[PDB]
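Each remark here refers to the structure printed beneath this line.
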Amino acid sequence: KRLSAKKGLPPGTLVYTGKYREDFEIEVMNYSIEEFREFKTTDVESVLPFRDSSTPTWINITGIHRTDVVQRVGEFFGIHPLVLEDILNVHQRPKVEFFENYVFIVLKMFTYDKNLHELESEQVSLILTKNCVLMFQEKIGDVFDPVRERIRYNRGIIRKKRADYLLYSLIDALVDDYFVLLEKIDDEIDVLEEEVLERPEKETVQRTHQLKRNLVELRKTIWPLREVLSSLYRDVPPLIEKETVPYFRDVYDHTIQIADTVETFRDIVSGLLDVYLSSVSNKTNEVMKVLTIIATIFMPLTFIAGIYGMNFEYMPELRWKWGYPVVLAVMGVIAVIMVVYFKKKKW
Amino acid sequence: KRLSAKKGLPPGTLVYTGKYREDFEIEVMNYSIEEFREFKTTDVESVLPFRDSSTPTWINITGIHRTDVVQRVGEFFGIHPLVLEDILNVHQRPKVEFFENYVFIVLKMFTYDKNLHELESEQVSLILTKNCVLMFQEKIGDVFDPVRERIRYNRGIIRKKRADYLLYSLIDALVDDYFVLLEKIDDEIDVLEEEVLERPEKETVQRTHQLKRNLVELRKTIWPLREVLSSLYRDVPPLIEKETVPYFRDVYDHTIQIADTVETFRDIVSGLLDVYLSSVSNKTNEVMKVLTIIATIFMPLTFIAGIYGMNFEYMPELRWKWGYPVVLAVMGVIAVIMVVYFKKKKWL
Amino acid sequence: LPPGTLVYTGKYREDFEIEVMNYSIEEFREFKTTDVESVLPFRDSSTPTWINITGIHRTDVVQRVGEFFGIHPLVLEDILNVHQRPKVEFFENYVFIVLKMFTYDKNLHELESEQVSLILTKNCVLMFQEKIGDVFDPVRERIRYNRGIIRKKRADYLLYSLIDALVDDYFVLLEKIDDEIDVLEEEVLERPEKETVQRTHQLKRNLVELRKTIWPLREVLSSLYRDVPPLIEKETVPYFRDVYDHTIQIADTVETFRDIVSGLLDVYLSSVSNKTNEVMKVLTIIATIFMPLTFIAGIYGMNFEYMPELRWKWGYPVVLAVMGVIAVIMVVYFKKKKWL
Amino acid sequence: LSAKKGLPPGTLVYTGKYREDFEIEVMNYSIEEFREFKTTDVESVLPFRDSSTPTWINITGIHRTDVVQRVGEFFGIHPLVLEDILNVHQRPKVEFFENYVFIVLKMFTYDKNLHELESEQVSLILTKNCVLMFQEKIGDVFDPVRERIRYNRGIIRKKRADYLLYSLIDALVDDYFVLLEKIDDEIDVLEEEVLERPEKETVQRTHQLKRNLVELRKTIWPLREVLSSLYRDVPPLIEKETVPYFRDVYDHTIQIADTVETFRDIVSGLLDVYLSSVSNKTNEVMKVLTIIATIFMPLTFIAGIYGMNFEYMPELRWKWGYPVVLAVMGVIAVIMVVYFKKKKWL
Amino acid sequence: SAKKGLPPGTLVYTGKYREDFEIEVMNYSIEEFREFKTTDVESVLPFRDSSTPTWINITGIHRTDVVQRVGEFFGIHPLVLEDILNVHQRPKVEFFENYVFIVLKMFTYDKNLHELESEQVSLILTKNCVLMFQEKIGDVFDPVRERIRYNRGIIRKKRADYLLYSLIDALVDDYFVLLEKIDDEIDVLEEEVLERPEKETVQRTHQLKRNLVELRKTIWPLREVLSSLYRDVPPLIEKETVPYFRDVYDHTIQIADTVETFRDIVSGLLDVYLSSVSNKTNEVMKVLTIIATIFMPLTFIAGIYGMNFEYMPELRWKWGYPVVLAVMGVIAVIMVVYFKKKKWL
Ligand SMILES: [Mg+2]
Ligand SMILES: [Mg+2]
Ligand SMILES: [Mg+2]
Ligand SMILES: [Mg+2]
Ligand SMILES: [Mg+2]
Ligand SMILES: [Mg+2]
């Protein structure tokens, strides 16, 4: 559930909010211009000595559900208790804030499942401190595999650079996965559009509503993305070096594009709703045309079949040619008049 | 009633605007690192000597309809009459004012009844004087109760800091109450969207309008809340210690999140109204399809029934070789043609 | 169209009076006199004095007053330019303010705006009004009976009191607008009719005009509070803040009302559409349980030479044994989707 | 209208539809002097470039491009700027050079016939102490500025050509305000029409203005840019003391944008109110249909059933069958119209 | 897209235009010009070291061999070649110390079938040559070719950076043409929705919404690219050419605002459609209600005067048959007068 409430606990408390409390691993990669070393341990105690390592280090504490390790890394790295609560509070808007000793950033990673329409969000909270980058996640597996491979095989300029470029690389991988997610959302948009244009029913409206809810969730998560990246570029904290400052513009620009795309998607969804409305109105019109064309034809027609079919005794219209087929010509000509009327009106 | 009737009065006058005039209680907790003292009383002159106590003190004055007590406190602790009238002006938007002696902050704490759809509010006014926090409410029933627990249980870090951290703790309790209220409203929105898409009714639009109006009122109350926390965060007077500023930043971020949630809720309900319109249009269209089918299959056949049967003489009928059943057969054939045409059109 | 001409733009030219009350701690002296000469000495009164020039249709009185008190001719033109927005200007010796008094009338959903001009002189306050009828009665009542602290404090507090009375009247107008909005909500939910939609649009226009008038008002009070010219004493800056705060509240309220009205019309649409749905069901459940039965009644009405009408149970009732039953069947159909 | 192809940027071809008129006028004003000229030749206006005092030189009827070319090469103006001057269907924009500032804006003419709007390019070039202004047709909205120069009102004479450009832009903004007043009159008329007498063609009008409003945005929103650059950049050609005046004009442009946006919102509301009124009116028509069908269809039911051929009718000649039929008619009809009164349909 | 999981160094032609291949070279100096078309790379290579400006247009990049050859000879990075061959991407601008890499998309829009088709054109500005790559045969750079051939304008006097400017100017001019075409389409759909609302109107307005989405998605990167071009002032671009790039940037801003206004207009088109269809449903309602009012009571009257039981005012009660016809006519006249008062048809 949304479960926005922690129910008034003291701010210094560290309590986990998410339901992802199965797997806990720590993956550490210390990479220098010439030396790379990686190790995966569940004991944070062997990871904590790398706080003061001169070479850049990427530490990954998967499964923040174990609050003991988060409290311990906060105790060493000088992380504020509020920042640690923000680590654990996975229902926290993405935000960036700069301290005298570290830069603390909160992002969301979105995943989309095919054959269904549901966004699943995983909070990734990362702190750049003393040429090291701590990452805090709640599920094994993430979107930073390209960064891992690049660090492993000396690809790109990441190896020649410090922890600021590691910050940039991680945020860049996350924004790239947002582009992948928006591609999936665009595919869903196209499917729903062809569905509404080709066959509208009573379930396409709930499909459109679910897609619109997904889009508003995306907006609520992505505008804080823009704020975060703008703050990362606009004004340079001492932790971030100028050499890597232009690189942030890249991801910042990317975020802007994402917003635009998401905004556009929103518009499309509204139009989809609109077109459905149009459909039913037009569909309504068609139906009534039939209900009119029959009526205007047969409601008067039966009239004659009534007005010349009463129980009147010795009525004058009796005799004539014969009495029965003389009126049928009138019936046919008035029906043809109605048919021509609705043909020239194109109904 | 929710009507602004402080007009026709001098600005220094103090008149209570709201409706809760039932209970009047004074709760005092003077807490320190070592020991704390609690004091429930109904005489203000007992709580006056707490102004100059060095240890931080918290004075909850509920039921501010007792204007005499508020005037006495304003005279003693040294609060301007405008601030007192704003305390007693229930329809005062949340705000913050940094005076030289104190800081005065008006917030609104809400109550949502799930069974009904009306959302109620009351005003909480906090005055911080570098040694004490005077907070005024309208009635008993609070959200600050967990805060009291900390004071009574030495829990957390509240008992180690000054009165500015107490202001923090109360404001954070209010923001947590707001988060609870948004959870309740989100549940209401889920129920409303389920009813809109599933079973449109006449009362559905009324409930949707009530929810939209409640969300608009909530937004009107929350944007001043964000402004207040921005004021408490970005630039601080000497009243708030530098140690308390990051905590106020936390509360500012919380209020930002709440405002974003309210905006998303407003967009969702605005979409929901049009979704309901489309659904009722579609149901109306299906009813019209039923009507059109029945009309096309029974009115022309009524015209055949009218052709046969008048007052007349000498049409091709001569018992027409028992032609009545074949007349019915032709009638049924026409009906079958109509129904298969509509099945091809997929109207059935 | 001279750049500095003094022409009464407004249309209220039916009444004229002058009300001067020189008030202080010791004593208040109040009078009303059509002659403008009696106004002139109070220019140089040390104690605060309030001069209300009701009716600006006579440009002679407005001119004479401005020329003797030192008001620039262009400021006098702005006074006589009724069709104007709320404004604030600061000079060396006087502060010029233009605000609007709003009147809301029932049974005719319109706003009547009367431009009021306030000039602060550090020794007196000059008020120019379009016509008899002002929202400042609490202020003059306060001055008369020594209520509040208005008598003790100087003309700055007098200007604050007048602007506060204006803002309180704006609150009254907003309360009336809220009552109208509640009535419109009830009407659109229950009795849409036709005049409701035009009243909704008229109230939308009223709120547009109110916002267009109030946002300059909040700018004026922001100017009066954020920067304090030597005319306004420092001791009176907090009081202006209150008015400013009130104005902010007012603006918020207007926006809220706007939002509500923005929904109302849409809600109306939904409501009336739902009404149509019922009119569908009533027409359908009555055009499908009778017309097939009208057909059944017409089947055996075919007067033929041969007919199987000769059958068991004599004539008539034998049809109904199915006929009415068919109607019952129809009900079941509706009962399986709640079309009733 | 944007087809300008097969032409290098240096080509100077006029785009608009006005070619009848051509005049050139000069106002050479100082803090004591004033000179007014009005001719149709470039030789008279040419030597005014080197005048120390501010010189406002206006060219109406820019269709004859050779005068624009002559003032282009004589004043050291890029041929691109000359083409932009002749390019009528070009958005308003301000460009700063090391010598001159070229700002292009639009003047709007609105008259009540057909509820249509027209635009005219006006292009200013501030060069040292000269203002080259170009416009397509005779007549403009700088008559207040002309009177201010002629009769030495205000502080325009005391200042440089920077304040002259300020006054020109402020006059354009004031004309935009008059435009917005006329537009508001038009939406008031349309509101009265839709609220009082909705018609089939009203939608056209209800959308016509809407389209026009969007068009105004396509011109008004660029102005928000061009005045912003007139104070944010504040290049040395524009004096430092002139910036607050451009701040005031920028605020006026923001005000224009707010007014045009709320006008568009009112027009959208007019579309919504028309749709609501049409829905209510068709609802009323179906109400008439529903009462007639409901109260006359069971009447046809009883008429068919008691007037239907049977071998042995139980009624036959039982009693006064015709009064009985009329009585049951009346009973059910009054019952069902009371039902309709309860539903308030009739 | 077509490529998935490939390492970021592979040269694949993602596009679907493989019909035609040709290479045209136009080498122009302020003195003379020389143009020739072929399908070989050997006669294209020598122009790299020629000081005089040259324009080498590779029409048809389905041949990865030729693109690789010219890229590796002209000092173009394999990544840039991959970007050239990668069709489905945003317009890009990249600055290298010896060449400037630009990716733009030129559109073609046909009135008969309302579907705009994109073609990625890629420009590489070296110190003395402009290397252009196109997807298929056909472009809008014909005016630039004419200027080169007939010395029109100042293109021949200037350097190759002015040629890059001229090509981008031609592309934005084609954008203006296509904006005009869609403006005409929007006007046609405005009329059709306003007075002749049908299903095809809704299908076409959704198609226009999608097409305008694609247009803005491709034009905002165009604005960013030209902004970079005239503000970054790279050493490849001369300072004398920057005003031309600024002019093209103004053109692109105008295109962007026009596209946004078109989007707003088309968005309002759907509301206008709902209003018009509601009006049409209202007038059909009117027709049905008029017919019902003027015939259903008359059928009832005929039924109740056609009852088969005996007791009835029959046998010409003062000519009863014209009496009932007169009563029916009076009822019909009352109904039609009431509806004329109601202003119905
Ligand atoms: Mg907390
Ligand atoms: Mg937090
Ligand atoms: Mg008979
Ligand atoms: Mg007051
Ligand atoms: Mg019969
Ligand atoms: Mg050109």
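Chain D is numbered as in Swiss-Prot; the shown residues are, in order, 6-351.
Recorded method is electron microscopy, 3.3 Å.
Each residue, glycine too, has its Cβ placed from N, Cα and C.
What Swiss-Prot notes for the published mutagenesis of D:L280 to A is this: Decreases ion transport. Swiss-Prot gives this note for the published mutagenesis D:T299 to L: Reduces Co(2+) uptake. Abolishes Co(2+) uptake; when associated with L-295. For the mutagenesis result D:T305 to L, the note given in Swiss-Prot is Abolishes Co(2+) uptake. D:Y311 to F appears in Swiss-Prot as a mutagenesis experiment; the accompanying note says: No effect on pentamerization. No effect on ion transport. What Swiss-Prot notes for the published mutagenesis of D:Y311 to A is this: Abolishes pentamerization. Abolishes ion transport. Quoted from Swiss-Prot, the note on mutagenesis experiment D:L321 to I is: No effect on pentamerization. Decreases ion transport.
Among the mutagenesis positions D:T299, D:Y311, D:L321, the residue whose Cβ has the fewest other Cβ atoms within 10 Å is D:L321. Taking the Cα atom of each, D:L321 (mutagenesis position) and D:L280 (mutagenesis position) are about 56 angstrom apart.
Each of the mutagenesis positions D:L280, D:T305 was scored by the number of other CB atoms within 10 Å of its CB, and the largest score is that of D:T305.
Ranked by Cα separation from D:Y311 (mutagenesis position), the mutagenesis positions D:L280, D:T299, D:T305 are led by D:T305.
Note: the Cα of D:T299 (mutagenesis position) and the Cα of D:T305 (mutagenesis position) are spaced 11 Å from each other.
Filtering the mutagenesis positions D:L280, D:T299, D:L321 for a Cβ under 8 angstroms from any Cβ of chain C leaves D:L280, D:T299, in order along the sequence. Taking the C-alpha positions, the distance from D:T305 (mutagenesis position) to D:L280 (mutagenesis position) comes to 36 Å.
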